[PDB]
Amino acid sequence: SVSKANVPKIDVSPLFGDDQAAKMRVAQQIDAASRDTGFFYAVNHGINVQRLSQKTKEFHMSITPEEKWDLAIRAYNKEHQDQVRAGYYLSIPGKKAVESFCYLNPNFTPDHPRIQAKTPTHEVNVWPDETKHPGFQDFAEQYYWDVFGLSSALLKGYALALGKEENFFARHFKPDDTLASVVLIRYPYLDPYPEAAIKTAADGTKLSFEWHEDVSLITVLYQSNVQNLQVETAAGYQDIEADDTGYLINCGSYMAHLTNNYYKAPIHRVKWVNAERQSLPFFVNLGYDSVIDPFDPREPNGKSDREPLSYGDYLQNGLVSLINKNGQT
Ligand SMILES: CC(C)[C@@H](NC(=O)[C@H](CS)NC(=O)CCC[C@H](N)C(=O)O)C(=O)O
Ligand SMILES: [Fe+2]
């Protein structure tokens, strides 16, 4: 029936160091994975993912309907016209199973010039009451900078893999303006499971979320130990095995654009599984005005005829497009 994808485990610890040859050997493994299925697991990453999962569970399982309305994005609460990205994405009992909480750069405050200018895709995070969820905000903001650090190191690997100096991507990935987001997704156990929340793929597979390419430069994902992801290959969809100690990494469609599809954005989908689990992506986005001149690693000169694409315009279009194709999450 369904084969299993080759997803290598890459020790990324050299990318935090100064052994340049060891970093090249990591870059080679990133290149090979990016040209095969497009996924790899980053191991020896140094992030306490046990505390991540525990604090996230405590939040999902203790927030009340009252608090969810207070935090809801505008899709679920007409009063919150300024919350398009950041806030709570409600489940709909009997109809929609998944629920999530999304937050952005903690440096996006009312004092931030992008917030003053009302620039699209920039928002101030909303948080639950500290007394009802003690330590949650402190944990979540710290985690943002923890995975920001991991992501910066990974971008050095991708740069070296493509033959560029190690700051080629990372120089556009800055704490003061990154549009990167964390999403804390709960997939619940439900009995009976609402049929409306299950989609049937063309090939008969039951899905929670249909095929898509990620709107990101790269995606840095922690999931609990329940198998669910599939990646499309020419020979059909292949199962991605779960590993709840590592981060699963793949390219988004901005990487595909700027490399002239040398590193494709892998198409993937989420199988339906009736099990309580967590999916915690960090979407590595650059700044609103970040532009990287596209290039083609296949050509000696590296010349490409693709237009440079501003990351802000890419992100605004891509988020809307994904909602329109696969539905409001
Ligand atoms: C496949 C996983 C990453 C996860 N899916 C997802 O997170 C899906 C597909 S990548 N992503 C989205 O809907 C885009 C969220 C963007 C976010 N609100 C923002 O403003 O930045 C899942 O488990 O459903
Ligand atoms: Fe995805």
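Since chain A takes its numbers from Swiss-Prot, the residues it shows come out as 3-331.
Using N, Cα and C of the backbone, Cβ positions are placed for all residues, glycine too.
Taken from Swiss-Prot, the feature isopenicillin N binding site covers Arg87, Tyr91, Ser183, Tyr189, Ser281. Look at Swiss-Prot and you will find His214, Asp216, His270 tagged as Fe(2+) binding site, backed by a large-scale study or a structure entry. If you look up Swiss-Prot, you'll see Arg279 marked as 2-oxoglutarate binding site, on the strength of sequence analysis. Under the heading domain 'Fe2OG dioxygenase', Swiss-Prot lists 176-288, citing sequence analysis as support. Swiss-Prot documents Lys98 to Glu as a published mutagenesis change and attaches the note Strongly reduced the catalytic activity. Under its mutagenesis annotations, Swiss-Prot gives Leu223 to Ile or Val the following note: Strongly reduced the catalytic activity. In Swiss-Prot, a mutagenesis experiment is listed as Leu231 to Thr, annotated with the note Abolishes the catalytic activity. Where Swiss-Prot documents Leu231 to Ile or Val as a mutagenesis experiment, the accompanying text is: Strongly reduced the catalytic activity. The mutagenesis experiment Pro283 to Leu is recorded by Swiss-Prot, whose note states: Abolishes the catalytic activity.
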Listed recorded positions adjacent to ligand 1, that is, members of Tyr91, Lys98, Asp216, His270, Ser281, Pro283 whose C-beta is under 6 A away: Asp216, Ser281, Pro283
Between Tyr91 (isopenicillin N binding site) and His214 (Fe(2+) binding site): CA-CA distance (Å): 19
Binding-site residues listed as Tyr91, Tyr189, least Cβ neighbours within 10 Å: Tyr91
Among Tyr91, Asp216, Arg279, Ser281, the binding-site residues whose C-beta sits under 6 Å from ligand 2: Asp216
DSSP-assigned states of the domain 'Fe2OG dioxygenase' (176-288) in counts, ordered helix, strand, coil: 9 helix, 48 strand, 56 coil
In the chain carrying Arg279 (2-oxoglutarate binding site), residues 6 or more apart in sequence that have Cβ under 8 angstroms from it: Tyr189, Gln225, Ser226, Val228, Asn230
Nearest-integer angstrom distance between the alpha carbons (Cα) of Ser183 (isopenicillin N binding site) and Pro283 (mutagenesis position): 8
Nearest recorded site to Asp216 (Fe(2+) binding site) by CA-CA distance, among recorded positions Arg87, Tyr91, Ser281, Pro283: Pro283
